[PDB]
Amino acid sequence: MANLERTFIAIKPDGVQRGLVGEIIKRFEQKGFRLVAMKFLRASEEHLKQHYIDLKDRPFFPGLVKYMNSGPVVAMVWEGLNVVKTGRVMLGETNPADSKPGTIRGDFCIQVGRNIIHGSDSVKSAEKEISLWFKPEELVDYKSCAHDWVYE
Amino acid sequence: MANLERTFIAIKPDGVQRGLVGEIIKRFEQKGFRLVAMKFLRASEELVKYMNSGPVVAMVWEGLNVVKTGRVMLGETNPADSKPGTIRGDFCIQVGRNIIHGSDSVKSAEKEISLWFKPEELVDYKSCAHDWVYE
Amino acid sequence: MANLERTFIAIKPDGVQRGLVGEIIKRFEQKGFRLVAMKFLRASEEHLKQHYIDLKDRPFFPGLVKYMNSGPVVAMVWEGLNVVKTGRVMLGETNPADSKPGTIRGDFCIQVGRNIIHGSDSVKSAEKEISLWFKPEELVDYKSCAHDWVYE
Amino acid sequence: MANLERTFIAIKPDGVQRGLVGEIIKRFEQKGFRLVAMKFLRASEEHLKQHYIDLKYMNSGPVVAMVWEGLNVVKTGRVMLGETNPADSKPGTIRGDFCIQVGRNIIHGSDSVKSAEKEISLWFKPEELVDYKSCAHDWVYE
Amino acid sequence: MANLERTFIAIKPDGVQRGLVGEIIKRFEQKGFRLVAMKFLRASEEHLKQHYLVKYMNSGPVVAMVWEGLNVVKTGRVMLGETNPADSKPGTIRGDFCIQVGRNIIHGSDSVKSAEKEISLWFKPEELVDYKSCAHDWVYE
Amino acid sequence: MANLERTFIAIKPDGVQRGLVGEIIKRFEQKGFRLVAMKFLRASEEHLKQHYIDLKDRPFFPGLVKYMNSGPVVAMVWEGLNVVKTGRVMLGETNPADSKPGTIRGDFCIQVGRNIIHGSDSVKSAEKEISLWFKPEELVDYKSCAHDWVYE
Ligand SMILES: [Mg+2]
Ligand SMILES: [Mg+2]
Ligand SMILES: [Mg+2]
Ligand SMILES: [Mg+2]
Ligand SMILES: [Mg+2]
Ligand SMILES: [Mg+2]
Ligand SMILES: [Mg+2]
């Protein structure tokens with residue numbers, strides 16, 4: 001079913017440091033998506049290199065990896081219809097300069113190197129990142145009491 | 001006069017069920033529109049089983065270009081296209097459960113108001129901030 | 001059953017005029033109570049003298065009635081366990097001067113003659129106010145999707 | 001130092017189900033406490049509390065387990081939750097704002113420092129407790 | 001008239017630094033009080049309090065304000081919560097936002113006479129703005 | 001460095017009268033911009049004529065000046081990367097009819113003559129307006145504790 005699509009959302013160290021964890025989680029809860037998994041950790045450099053491997057030939061990659069390791073992140077899996085694309089809409093443009101008011105980035109940050117949050121860009125990237133950051137024992141299954149009111 | 005335009009806004013059963021009535025009314029109040037009428041009822045059958053499935057909040061709101069601006073504030077009818085910052089953009093996912101309905105035109109609005117409300121349920125009063133919302 | 005207890009809540013003309021209808025309804029929704037009935041009207045002075053009949057000899061009664069007729073009110077019936085007592089706690093003390101931060105009155109008003117809201121003071125008074133303001137066909141029955149998570 | 005005290009906070013399945021995870025975390029963040037650990041798991045209140053009364057808990061469901069740090073965070077956390085029985089909780093507290101019945105009181109917090117250390121030992125591995133410094137620490141503490 | 005009482009409220013550097021100016025102002029506005037004056041300046045808490053142990057803040061930004069309304073001195077104090085955040089209730093500014101008395105983010109006058117003294121000391125008379133709120137008749141009888 | 005750009009934001013008399021000062025300041029604070037200057041005043045007509053001199057001969061110029069003088073305003077200077085353009089995005093379109101939900105004007109007002117807020121349209125206008133409304137002693141300097149999490 002399309003309603004079982006999952007995406008990986010990570011609140012970056014600046015999101016934690018500036019006290020935005022609750023605000024972000026609230027936006028996803030109130031949209032109607034279901035929290036599947038969540039943990040709080042300092043990701044190692046090797047872990048972050050595997051996560052950002054597609055960008056290793058980019059000039060900012062050394063900085064990116066350093067900053068993603070400079071504090072703890074909140075790693076999460078969320079489930080719902082088109083949650084990948086829709087979550088990307090909710091985050092706003094990757095460059096906060098282009099993000100619109102009402103989006104997470106549009107409301108809460110300024111510079112691309114401090115854009116507080118990451119979300120999977122595709123279903124395939126989503127499954128790879130979910131597998132990288134979480135094990136199957138860490139995924140929680142339940143039915144939201146409001147399911148029949150969110151979905152037809 | 002253009003400032004006395006009215007629109008019909010109905011919160012559907014999924015909006016009542018998920019606890020969104022207060023937020024919706026708040027967005028309309030803080031925009032500067034005036035509540036003209038409101039009632040809470042079960043939608044009788046005159047799809048359409050689904051709107052009887054629960055209660056609806058029927059409302060009439062007044063203000064300049066309130067029909068179109070209301071539609072903007074609701075967001076696109078299909079939540080998949082709704083922008084963050086709109087009611088549907090913030091709170092729902094699927095068109096069959098898009099929690100709210102607003103009139104699409106002035107004539108539609110006056111038809112819906114006649115159909116859902118009696119004329120005496122439409123309350124006339126002046127907002128104490130009217131001179132600060134309108135010139 | 002104790003969970004089917006109902007109370008009458010009325011947002012007074014100053015609550016409407018100062019744009020607090022949404023905030024108040026939101027507080028009752030998020031507490032877990034079920035909206036049973038709601039309408040918007042300018043109550044007649046006759047109606048208001050019947051509502052406040054117990055205070056007809058008080059010095060402020062004529063002014064109270066006039067002010068309650070000077071604008072529209074939002075009349076509501078809400079349902080839940082100990083909703084009369086608990087709704088009164090949520091409103092704050094009837095005299096805003098003694099209302100606490102976190103309550104409706106404590107957060108939003110100042111003077112007893114402009115205390116923006118009324119709630120039934122007892123189950124008795126609640127049922128007579130419900131009968132005065134609403135017809136039984138105007139009372140809406142449905143089950144909340146979150147009922148099993150609000151009540152054991 | 002007293003600023004290094006910790007408490008255990010668990011959002012129960014009714015809190016997850018009614019969409020309150022963000023609100024709760026936000027109240028703790030804005031108070032000034034530091035999130036030390038957090039994970040999402042399935043756990044039953046029934047089985048955790050089955051060895052109890054000696055002579056009506058929620059079944060297995062999703063819970064958010066957390067460890068929070070700060071001065072007097074155990075007691076102040078309990079104040080922020082409000083009374084365990086929502087009927088006695090004051091508006092402005094988590095339970096005062098969001099729930100009605102004690103069997104569905106959406107959240108749990110440790111009632112004493114040693115209880116808190118025990119619960120943290122029970123729920124978390126030592127390596128899940130993350131050490132970092134809040135950028136606002138010097139503005140929360142003198 | 002008692003409805004013209006005034007109080008002095010100062011947001012301290014920890015309140016500015018933690019991004020709380022808007023929330024605090026919003027609580028006073030929504031309560032129904034009228035903003036009379038406001039300015040943003042650099043001030044040292046030490047030099048001000050040692051001008052007439054908990055370690056006070058050095059020179060930093062403060063938002064100084066004057067608010068008007070019935071019983072605003074006392075009610076303002078209630079809305080701030082107890083001076084020691086350890087005793088502040090949820091729903092108050094200090095109950096919601098801070099932990100330690102030396103970083104209690106805000107100050108309010110403790111009495112009408114204190115309020116008038118501090119208003120004179122921090123503000124010029126022409127900085128006190130007189131206007132009528134459009135909702136005044138719905139806040140006061 | 002580009003992160004020190006400053007813009008002039010003014011909350012107009014209708015913004016004060018409808019109780020929006022806190023909401024607006026909150027949106028700027030939570031975005032990551034730094035408050036540099038702020039005061040509360042009734043601007044004189046001649047001050048307002050200087051401020052809007054570029055519009056000195058339009059049909060509405062006389063009305064504008066008289067309304068901007070009809071109540072107090074909150075004048076402010078805010079600092080950050082691209083604060084001029086980004087602040088204009090946050091305000092929404094000058095005409096509320098075109099402002100989008102999530103913007104200040106989109107969320108809070110309706111008509112161009114009552115658009116509750118003003119922001120500098122360019123850096124040059126920003127430097128001119130900041131000098132007109134504030135003297136250098138009124139500009140307050142400090143480093144945000146979160147600077148290193150807002151800027152790379
Ligand atoms: Mg990045
Ligand atoms: Mg849209
Ligand atoms: Mg529709
Ligand atoms: Mg009495
Ligand atoms: Mg039903
Ligand atoms: Mg418990
Ligand atoms: Mg003090």
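Numbers here mean position along the shown chain, with the first residue as 1.
Every residue, even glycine, has its Cβ placed from backbone N, Cα and C.
According to Swiss-Prot, the protein carries these features:
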BINDING   F:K12, F:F60, F:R88, F:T94, F:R105, F:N115  ATP binding site
MUTAGEN   F:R88 to A  Decreased single-stranded DNA-binding and nucleotide-binding activity. No effect on 3D-structure
ACT_SITE  F:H118  active site, pros-phosphohistidine intermediate
Tertiary neighbours of F:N115 (ATP binding site) (same chain, Cβ under 8 Å, six or more apart): F:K12, F:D14, F:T94, F:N95, F:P96, F:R105, F:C109
For F:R88 (mutagenesis position), nearby residues of its own chain (Cβ under 8 Å, 6 or more apart in sequence): F:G119, F:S120, F:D121
Set of same-chain residues at least 6 away whose C-beta sits under 8 angstroms from F:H118 (active site, pros-phosphohistidine intermediate): F:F8, F:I9, F:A10, F:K12, F:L91
Collapsed DSSP category at F:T94 (ATP binding site): coil
Cβ neighbour count within 10 Å of F:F60 (ATP binding site): 12
